[PDB]
Amino acid sequence: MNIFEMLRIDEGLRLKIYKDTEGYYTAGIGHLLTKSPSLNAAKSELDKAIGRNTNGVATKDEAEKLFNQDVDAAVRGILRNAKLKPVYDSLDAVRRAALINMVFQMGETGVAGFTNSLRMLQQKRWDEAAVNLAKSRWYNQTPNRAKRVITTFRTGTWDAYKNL
Ligand SMILES: [Cl-]
Ligand SMILES: [Cl-]
């Protein structure tokens, strides 16, 4: 197991433009296209991202390429964020993947907002952080996914993803 596999399980893969859990136009492996209510605006963002007239449909290879870029950007966003960097640096490899997953899903800003949990993770107070992480809209809106990530932070193993 690794970050790619982990996110591929959490996000799935869809070649046509679809609406995510929040109703936003997305494509491929969780690649958010726009928060605008306009399908055309979405088609437009997809073409600009891929570099061709897609007509709202990507190929597998294109999706995978977007995915690689997105993971890369998530990591780099973490390393450049003064509140995130220090946490990431203190964590072991498995837990780091947990933090990347959250950033990919909610953006650097969103995650940096979990002040209390971040402090707990930095201090290595696993059970406590897990409880605090769960008191969030994130957990209430996407509980199955949130549980997988939280277990990952709690245990430091890939147990929640083995079976998937
Ligand atoms: Cl892009
Ligand atoms: Cl979920």
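Here the Cβ of each residue, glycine as well, is placed from N, Cα and C on the backbone.
According to Swiss-Prot, the mutagenesis experiment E11 to N carries the annotation: Loss of 84% of enzymatic activity. When Cβ atoms from all protein chains are considered, those within 10 Å of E11 (mutagenesis position) total 20, not counting its own.
For the recorded site, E11 (mutagenesis position), the DSSP three-state label reads helix. Swiss-Prot documents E11 to A, F, H, M or N as a published mutagenesis change and attaches the note Complete loss of enzymatic activity.
Summarising the annotation, Swiss-Prot assigns active site, proton donor/acceptor to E11 (among others).
The note that Swiss-Prot attaches to the published mutagenesis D20 to A, N, S or T is: Complete loss of enzymatic activity. With a 10 A radius on its CB, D20 (mutagenesis position) counts 16 other CB atoms from all the protein chains.
What Swiss-Prot notes for the published mutagenesis of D20 to C is this: Nearly no effet on specific enzymatic activity.
Under its mutagenesis annotations, Swiss-Prot gives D20 to E or Q the following note: Loss of 99% of enzymatic activity.
Residues annotated as active site, proton donor/acceptor in Swiss-Prot, with experimental evidence given as evidence: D20 (among others). The DSSP secondary structure for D20 (mutagenesis position) is coil.
Within its own chain, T26 (mutagenesis position) has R14, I17, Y18, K19, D20, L32, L33 as residues 6 or more apart in sequence whose C-beta sits under 8 angstroms from its own. In the three-state DSSP classification, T26 (mutagenesis position) falls within a strand. In Swiss-Prot, a mutagenesis experiment is listed as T26 to H, annotated with the note Facilitates transglycosylation more effectively than hydrolysis; covalently bound substrate.
Under the heading of mutagenesis, Swiss-Prot lists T26 to E and annotates it as follows: Complete loss of activity at neutral pH; covalently bound substrate.
Quoting Swiss-Prot on the mutagenesis of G30 to A: Almost complete loss of enzymatic activity. A sphere of 10 angstroms centred on the C-beta of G30 (mutagenesis position) encloses 20 other C-beta atoms.
Quoted from Swiss-Prot for the published mutagenesis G30 to F: Almost complete loss of enzymatic activity. The enzyme is destabilized by 1.5 kcal/mol.
Under the heading substrate binding site, Swiss-Prot lists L32, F104, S117, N132. The Cβ neighbour count for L32 (substrate binding site), using a 10 Å radius and every protein chain shown, is 17.
Here Swiss-Prot describes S117 to I as a published mutagenesis experiment; the accompanying note says: 500-fold decrease in enzymatic activity. In the three-state DSSP assignment, the secondary structure recorded for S117 (mutagenesis position) is helix.
Long-range Cβ neighbours of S117 (mutagenesis position) (same chain, at least 6 residues apart, Cβ-Cβ under 8 Å): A129, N132, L133. A mutagenesis experiment is reported in Swiss-Prot for this position, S117 to F, and the note states: 10-fold decrease in enzymatic activity.
Listed in Swiss-Prot as a mutagenesis experiment, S117 to V is described as follows: 50-fold decrease in enzymatic activity.
Looking at Swiss-Prot, the entry for mutagenesis of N132 to M or F says: 2-fold decrease in enzymatic activity. DSSP gives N132 (mutagenesis position) a helix state.
In this structure the alpha carbons, written CA, of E11 (mutagenesis position) and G30 (mutagenesis position) are 5 Å apart.
Fewest Cβ neighbours within 10 Å among the recorded positions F104, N132: this applies to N132. Between the CA atoms of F104 (substrate binding site) and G30 (mutagenesis position) there is a gap of 9 Å, rounded to the nearest whole number.
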